[PDB]
Amino acid sequence: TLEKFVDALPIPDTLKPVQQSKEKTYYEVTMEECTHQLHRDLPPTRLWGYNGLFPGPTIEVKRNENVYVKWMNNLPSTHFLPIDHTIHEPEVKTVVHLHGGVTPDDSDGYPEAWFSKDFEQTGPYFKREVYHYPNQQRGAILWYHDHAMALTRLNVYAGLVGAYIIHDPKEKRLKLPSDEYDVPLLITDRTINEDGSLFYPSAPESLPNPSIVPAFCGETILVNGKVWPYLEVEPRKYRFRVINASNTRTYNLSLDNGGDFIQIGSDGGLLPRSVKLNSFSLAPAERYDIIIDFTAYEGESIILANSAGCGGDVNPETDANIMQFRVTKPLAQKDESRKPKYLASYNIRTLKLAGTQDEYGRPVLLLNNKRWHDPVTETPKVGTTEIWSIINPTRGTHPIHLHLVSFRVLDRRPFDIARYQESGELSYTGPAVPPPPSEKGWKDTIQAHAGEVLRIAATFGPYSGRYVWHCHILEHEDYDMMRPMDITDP
Ligand SMILES: [Cu+2]
Ligand SMILES: [Cu+2]
Ligand SMILES: [Cu+2]
Ligand SMILES: [Cu+2]
């Protein structure tokens, strides 16, 4: 297996605008096939990257900055990963979703708004080449990634992911670590062949060939596009924007010297109060805004470790490892940053997760026993607030993402699975559990654990129109755990 911690952690450069005035910022981003060495000991890997980079460039904007992005397809006309033609016209379709954006519906990256090379052919919901991001929302870690119908798992695995940070000037007074000491960490698990080519399975364990798989667990962990990298840090406080950009894998992170993280933010921005954590779970598309205080660790080498299984227990030599901090950089200036505790102050619908079998015996995961193409049923009115009760009788956790909105977590409550099977009665096995401090703020991708009812509160606005909601395990999303969500407007 590849030798750990021999490549320095890359820091993606921040995208520079094509045009910027005091009232509008314009960017162009092209998806290109490219080659990058993912590890010292590998030949370069064929990838698809935004602007030919993996991950794509970090996009930085200010709250309320009026942003326009022309996303363009410069990719080949055929895929290099295995395409399953049975889960449903050009083979390569792309569309960019700004994950967490408060975005008008025609710029949200609707899965059927895809386009092929040079916009030659486009999906039924395609309407505009330049997307509009008003950024009228709390400061937060967003990220952007491909979202094309029936291809999202492949296009994201190919490398189509990157970071997008909303800075709110009103948070500067908190004096959290900034500039060189504010570092995105985009975590992606991969399986890589000896010749450096990406491996993605074409079959699970009659079946069509290739065939979609129900889950993908990569053999190797990458951060910002390098296998098991190291980062040299100064003995001081850093801010890290941790993004799970993996297809399926959930991480449970910790530092092997016993140190603690300080969580300051979740998907939807700063928490009300920061929280000291020895470990934390991060499912696909979740984000954790954290501070790590390296002051007392000068000279140490610290491993960011992982304890969560993916199809089995972690391997201490491989996926138990994420990256390595080396506290050996000399202080370049006094640490003037802070870690405050106080940070800020801030209809019902039942939905069922379930899994059926298709004509090949393969599992199909569904929201409310509906298929993507069935007539829309989630149709809240613009400006209204709802409590969604998400029932999970499956054996695993599903990370549920709603577009446009962020929401508060109300509680989780365990129920009797076997009973729910027979009669559909919710026989509760214990009292409701309010969210821990990590979930007392705003979320947009939330872990619905097995055997539990999860309640979230969301206000459906400011915009109206056709969005989606779905599980963010990409293998589930593509077959077929995604539904349209219509926010109706008089
Ligand atoms: Cu997403
Ligand atoms: Cu989204
Ligand atoms: Cu799922
Ligand atoms: Cu989505």
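Throughout, chain A uses Swiss-Prot numbering, with the displayed residues spanning 2-89, 97-213, 218-358, 368-511 in order.
Method of determination (from the header): X-ray crystallography, 2.0 Å.
The backbone N, Cα and C atoms fix where each Cβ goes, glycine too.
Here is what Swiss-Prot says about this protein:
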- 45-81: domain 'Plastocyanin-like 1' (DOMAIN)
- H105, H422: Cu cation 1 binding site (BINDING)
- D116 to L: 9-fold decrease in catalytic efficiency with ABTS as substrate. Almost loss of activity with 2,6-DMP as substrate (MUTAGEN)
- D116 to E: 10-fold decrease in catalytic efficiency with ABTS as substrate. 91-fold decrease in catalytic efficiency with 2,6-DMP as substrate (MUTAGEN)
- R146 to K: 357-fold decrease in catalytic efficiency with ABTS as substrate. 152-fold decrease in catalytic efficiency with SGZ as substrate (MUTAGEN)
- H155, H424, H491: Cu cation 3 binding site (BINDING)
- 240-318: domain 'Plastocyanin-like 3' (DOMAIN)
- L386 to A: Slight decrease in catalytic efficiency. Shows minimal changes in the structure of the copper centers (MUTAGEN)
- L431 to F: Retains approximately 50% of the wild-type activity with both ABTS and SGZ (MUTAGEN)
- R476 to K: Retains approximately 20% of the wild-type activity with both ABTS and SGZ (MUTAGEN)
- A478 to F: Retains approximately 70% of the wild-type activity with both ABTS and SGZ (MUTAGEN)
- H491 to C: Decreases copper content. Strong decrease in catalytic efficiency with both ABTS and SGZ (MUTAGEN)
- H493 to C: Decreases copper content. Strong decrease in catalytic efficiency with both ABTS and SGZ (MUTAGEN)
- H497 to A: Loss of laccase activity. Mutant fails to develop the dark brown phenotype typical of the wild type strain. Decreases copper content (MUTAGEN)
- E498 to L: Almost loss of laccase activity (MUTAGEN)
- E498 to T: 165-fold decrease in catalytic efficiency with ABTS as substrate. 400-fold decrease in catalytic efficiency with 2,6-DMP as substrate (MUTAGEN)
- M502 to L: Loss of laccase activity. Mutant fails to develop the dark brown phenotype typical of the wild type strain (MUTAGEN)
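Recorded features from Swiss-Prot, shown on the structure.
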residue : record                   : Cβ neighbours (10 Å)
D116    : mutagenesis position     : 25
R146    : mutagenesis position     : 19
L386    : mutagenesis position     : 23
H424    : Cu cation 3 binding site : 24
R476    : mutagenesis position     : 18
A478    : mutagenesis position     : 13
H493    : mutagenesis position     : 25
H497    : mutagenesis position     : 30
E498    : mutagenesis position     : 26
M502    : mutagenesis position     : 24
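In the three-state DSSP scheme, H422 (Cu cation 1 binding site) is classed as strand. Looking at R146 (mutagenesis position) and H424 (Cu cation 3 binding site), their Cα atoms lie 15 Å from each other. Here the domain 'Plastocyanin-like 1' (45-81) has, by DSSP, the following mix of helix, strand and coil residues: 0 helix, 19 strand, 18 coil.
With 7 residues not built between them, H89 and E97 place their Cα atoms 12 angstrom from each other.
In the deposited coordinates, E213 and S218 are the last and first modelled residues around 4 missing ones; Cα to Cα they measure 12 Å.
Between the CA atoms of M502 (mutagenesis position) and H493 (mutagenesis position) there is a gap of 9 Å, rounded to the nearest whole number. Residue counts for the domain 'Plastocyanin-like 3' (240-318) under DSSP, split into helix (H, G, I), strand (E, B) and coil, are 3 helix, 47 strand, 29 coil. All protein chains shown were included, and the count of other CB atoms within 10 Å of the CB of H105 (Cu cation 1 binding site) stands at 24. Listed in chain order, the extra residues whose Cβ falls within 8 Å of the Cβ center of the Cu cation 3 site residues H155, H424, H491 are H105, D116, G117, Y118, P119, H422, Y488, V489, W490, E498, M503. Cβ neighbour count for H491 (mutagenesis position): 28 (other Cβ atoms within 10 Å of its Cβ, all protein chains included).
Comparing CA positions across the mutagenesis positions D116, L431, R476, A478, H493, the one lying closest to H424 (Cu cation 3 binding site) turns out to be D116. Annotation note: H493 (mutagenesis position) sits in a coil segment as assigned by DSSP. There are 17 other CB atoms within 10 A of the CB of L431 (mutagenesis position), with all protein chains counted. Neighbour density at the Cβ, taken as the number of other Cβ atoms within 10 Å, is lowest among the binding-site residues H155, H422 for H422.
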